[PDB]
Amino acid sequence: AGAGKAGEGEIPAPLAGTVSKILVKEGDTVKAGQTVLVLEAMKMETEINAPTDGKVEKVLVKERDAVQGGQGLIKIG
């Protein structure tokens, strides 16, 4: 009953765009505010900042991949 969303572990996307480049990978740690991945929608590059401090345990989003607003982008832990 859901096309794609996040909240628990997975960070929700700001809008349904396209993955341009990945900044964080499984093994590197991130901080609440630091960019984790770049998005591309409406011909406008949008930076994705982590919601809280943690580490990337698994990246569901990949380069040249389509995402959805709210859909889990990356898992933090």
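Chain A residue numbers are taken from Swiss-Prot; in order, the displayed residues are 47-123.
Cβ coordinates come from backbone N, Cα and C, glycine included.
In Swiss-Prot, a mutagenesis experiment is listed as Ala87 to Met, annotated with the note Reduces activity 10-fold; when associated with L-88. Taking Cβ-Cβ distances under 8 Å and a sequence separation of 6 or more, the neighbours of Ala87 (mutagenesis position) in its chain are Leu61, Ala62, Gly63, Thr64. The DSSP secondary structure for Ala87 (mutagenesis position) is strand.
Among the mutagenesis entries in Swiss-Prot is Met88 to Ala, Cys, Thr or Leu, noted as: Reduces activity at least 10-fold. Note on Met88 (mutagenesis position): other Cβ atoms within 10 Å of its Cβ, all shown chains, come to 7.
Among the mutagenesis entries in Swiss-Prot is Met90 to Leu, noted as: No effect. Annotation for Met90 (mutagenesis position): no same-chain Cβ neighbours under 8 Å separated by at least 6 residues are found.
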